[PDB]
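> First the structure, which I've put down as structure tokens, then a few questions once you've had a look.
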Amino acid sequence: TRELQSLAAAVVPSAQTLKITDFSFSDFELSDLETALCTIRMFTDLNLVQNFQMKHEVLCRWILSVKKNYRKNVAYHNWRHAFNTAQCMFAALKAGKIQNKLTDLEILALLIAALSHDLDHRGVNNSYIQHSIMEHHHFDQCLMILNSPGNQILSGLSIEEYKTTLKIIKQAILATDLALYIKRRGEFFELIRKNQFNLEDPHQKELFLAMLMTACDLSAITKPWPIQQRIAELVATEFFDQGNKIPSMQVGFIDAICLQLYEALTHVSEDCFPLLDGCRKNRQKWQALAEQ
Ligand SMILES: O=C(O)c1ccc2c(=O)[nH]c(Cc3cccc(Cl)c3)nc2c1
Ligand SMILES: [Mg+2]
Ligand SMILES: [Zn+2]
């Protein structure tokens, strides 16, 4: 309650002051409270606070409830990963101009899902406690926080808007299962290759939202080299130490997963090229170290 008091009373700096529009944004030098203020700015500059009548102390409490339900003792899948995932979603909407292709309810759901897509994660090698089981658990935690007293940032929505938002949130979180991405990316690419891609189709739009969440989920692979080098160390720490081969594994992950995804994202909106460009540069540096 003492952390909510300093957060709710603080001033929220501009988006340019917080550097949350750059695709190269990094959270390393930031406090936990500074990331919470950046998250408020993302809700603010997307007009989500205005268009849905969010009261300030409820958004502060919800943002705080979300970051506490991430586990500090997990190297990568923690609050900083969720905060960075939502930041790239903000950058892809603003700097990538994707914001105009979507509705307010879709933007509202994408930001909430990005912050919540990995809630209560305990590490990739600590999944024994238990068709995307983890993603279903992540949404259960997201819905529980959304319904917690004092944290209902969606109270200003009609019952019609509330369920449309809830179903987009659930599909966006489930899309972060790479298994689902692998089974659906083939369709996504095959319509890009024919210029048949049409976002007015509801099946098309849901597929694009699914690929967009994967793009920001793995957006650490697109960061500048000193940043990606450190994040890859965090990933390797969680997959090894339960809390060195890395260059080879980053190149394979870039070849099999990320390259085509960011290639397809730039075809949809050319201004998200810095994501594809940054991922190519990281593949170049990881490959050079793979050759010793
Ligand atoms: O879970 C995520 O959201 C995520 C985000 C980024 C990456 C990434 O950059 N690489 C790899 C490959 C991988 C697997 C195991 C160990 C090592 Cl070192 C590398 N997996 C990632 C997974
Ligand atoms: Mg996940
Ligand atoms: Zn994730």
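The residues of chain A that appear here are 537-666, 678-790, 811-859 by Swiss-Prot count, in order.
So this one's X-ray crystallography, 2.5 Å, going by the header.
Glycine too: its Cβ is placed from the backbone N, Cα and C atoms.
Found this in Swiss-Prot, in case it helps:
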- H613: active site, proton donor (ACT_SITE)
- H617, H653, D654, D764: Zn(2+) binding site (BINDING)
- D654: Mg(2+) binding site (BINDING)
- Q817: 3',5'-cyclic GMP binding site (BINDING)
- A767 to N: Changes substrate selectivity from cGMP-specific to dual cAMP and cGMP binding and hydrolysis; when associated with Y-775 and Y-853 (MUTAGEN)
- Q775 to Y: Changes substrate selectivity from cGMP-specific to dual cAMP and cGMP binding and hydrolysis; when associated with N-767 and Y-853 (MUTAGEN)
- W853 to Y: Changes substrate selectivity from cGMP-specific to dual cAMP and cGMP binding and hydrolysis; when associated with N-767 and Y-775 (MUTAGEN)
> Under 8 Å between C-beta atoms and at least six apart in sequence, can you list the same-chain neighbours of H617 (Zn(2+) binding site), or say none if there are none?
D654, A767
> Could you round the CA separation between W853 (mutagenesis position) and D764 (Zn(2+) binding site) to a whole angstrom and send it over?
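For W853 (mutagenesis position) versus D764 (Zn(2+) binding site), the Cα atoms are 20 Å apart.
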> Residues with Cβ closer than 8 Å to the Cβ of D764 (Zn(2+) binding site), same chain and 6+ apart in sequence?
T621, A650, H653, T723
> Please check each of the recorded positions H617, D654, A767, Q775, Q817, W853 and report the ones with a CB atom less than 6 Å from an atom of ligand 2, ordered along the sequence.
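Going through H617, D654, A767, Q775, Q817, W853 in sequence order, those close to ligand 2 turn out to be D654.
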> Please list, in sequence order, those recorded positions from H617, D654, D764, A767, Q775, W853 with the Cβ less than 6 Å from ligand 1.
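Checking each Cβ against ligand 1, the ones under 6 Å are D764, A767.
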> With every protein chain in view, what's the tally of Cβ atoms within 10 Å of the Cβ of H653 (Zn(2+) binding site), excluding that atom itself?
27
> Determine the recorded positions, out of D654, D764, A767, lying near ligand 3 in the sense that the CB is under 6 Å from one of its atoms, and give them in sequence order.
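Among the recorded positions listed, those whose Cβ sits under 6 Å from ligand 3 are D654, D764.
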> Would you identify the secondary structure of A767 (mutagenesis position) according to DSSP, in three states?
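Its secondary structure by DSSP: helix.
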